[PDB]
Amino acid sequence: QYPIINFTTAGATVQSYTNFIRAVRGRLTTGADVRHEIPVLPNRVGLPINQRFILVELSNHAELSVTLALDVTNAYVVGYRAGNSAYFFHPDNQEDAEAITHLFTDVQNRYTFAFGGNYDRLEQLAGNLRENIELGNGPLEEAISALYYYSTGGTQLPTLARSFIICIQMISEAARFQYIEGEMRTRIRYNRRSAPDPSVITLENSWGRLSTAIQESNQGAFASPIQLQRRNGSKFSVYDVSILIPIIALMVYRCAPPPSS
């Protein structure tokens, strides 16, 4: 019932990845909510359960498949299915816990991890920060295998955490930020794996704040500037939504849009 988008690392190209991210964005947003040319994800408040999730079915050259479940309100990876087993991150609240009972309902083995799925927690378990975890088609290929073999004992917890970190950035972050999608396209074009630079990391860390600053802005003007980083780690100040239009593709819902004038 929930929409499924397919992607494979097997012979992936810039174009096939671009098609995939475009499809994900299309299933995440309805087109109802666009502010300063930037689409907003659906409001969690009053969102019917039959509209809450999308599924991303990842296949690889190894002929293995996993299905990630993404929450449409924030593009968050809430869990995954591999064959006979499904695994969910520890829910933040009771309504999220109920929500995930609507996912992978025919799976034989349902597990909820005792840990949450935020970067802080995942990096701790991985024993590596995002800045030291390589991204690209190769890492994603390997991540799909690692997720697939977890239930049978083939995948250690740090490798599982690492693999989540890869999937989240190459799917959810790429969906959120055209800039991050661009960085992943480059890695695919040249088949060259590399850890995310500070421009990628700071955008990921700032998604919530950027969403709020845009939505609370006075005609696009931020009350408080937001500091990002360039690829070389130097500071970049954001004062206005205008500079972000080519960078951010989707925002989390943070407030109601003010009336026009």
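Here Swiss-Prot sets the residue numbers for chain A, with the shown residues being 40-300 in order.
Here the Cβ of each residue, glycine as well, is placed from N, Cα and C on the backbone.
Positions annotated as active site by Swiss-Prot, on the basis of similarity to another entry: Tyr158 (among others). The number of other CB atoms found within 10 A of the CB of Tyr158 (active site), across every protein chain shown, is 17.
Annotated active site per Swiss-Prot: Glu212 (among others), in sequence order, evidence recorded as similarity to another entry. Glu212 (active site) falls within a helix when secondary structure is assigned with DSSP.
Per Swiss-Prot, active site is recorded for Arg215 (among others), and the stated evidence type is similarity to another entry. Other C-beta atoms found within 10 angstroms of the C-beta of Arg215 (active site) number 28, with every protein chain shown included.
Per Swiss-Prot, AMP binding site is recorded for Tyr115, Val116, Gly156, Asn157, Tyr158, and the stated evidence type is experimental evidence. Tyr158 (active site) falls within a helix when secondary structure is assigned with DSSP.
Using a 10 Å radius centred on the Cβ of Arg83 (mutagenesis position) and all shown protein chains, the other Cβ atoms total 16. Among the mutagenesis experiments that Swiss-Prot reports, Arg83 to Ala is described with the note: No effect on the toxic activity but suppresses the vascular leak syndrome.
In Swiss-Prot, the entry for mutagenesis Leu109 to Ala or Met states: No effect on the toxic activity or the vascular leak syndrome. The structure shown retains the original residue. The secondary structure of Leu109 (mutagenesis position), as reduced to three states from DSSP, is extended strand. The Cβ of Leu109 (mutagenesis position) has 25 other Cβ atoms within 10 Å, all protein chains considered.
Less than 8 angstroms from the CB of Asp110 (mutagenesis position) sit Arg91, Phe92, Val117, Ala138, each of them six or more residues away in the same chain. While the structure shown retains the original residue, Swiss-Prot records the mutagenesis experiment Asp110 to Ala, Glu or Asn with this note: Suppresses the toxic activity.
Note: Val111 (mutagenesis position) has non-local neighbours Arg66, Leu67, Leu80, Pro81, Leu86, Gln90, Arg91, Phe92, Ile93, i.e. same-chain residues 6+ apart with C-beta under 8 A of its own C-beta. Under its mutagenesis entries, Swiss-Prot includes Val111 to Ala or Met with the note: No effect on the toxic activity or the vascular leak syndrome.
According to Swiss-Prot, the mutagenesis experiment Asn132 to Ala carries this note: No effect on the toxic activity but Suppresses the vascular leak syndrome. All chains included, 8 other C-beta atoms sit within 10 angstroms of the C-beta of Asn132 (mutagenesis position).
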Practice item. Measuring CB to CB from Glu212 (active site), give everything in the same chain under 8 Å that is also at least six residues away in sequence. Key: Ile219, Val239, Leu242, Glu243
**Study point:** Which same-chain residues, if any, lie at least 6 apart from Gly156 (AMP binding site) yet have Cβ under 8 Å of it
**Key:** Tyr115, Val116, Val117, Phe128, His129, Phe203, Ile207
Practice item. Check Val116 (AMP binding site) against DSSP and tell me helix, strand or coil, would you? Key: strand
Exercise for review: Just give me the nearest neighbour of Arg215 (active site) among the recorded positions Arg83, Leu109, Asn132, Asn157, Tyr158, Cα to Cα.
Suggested key: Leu109
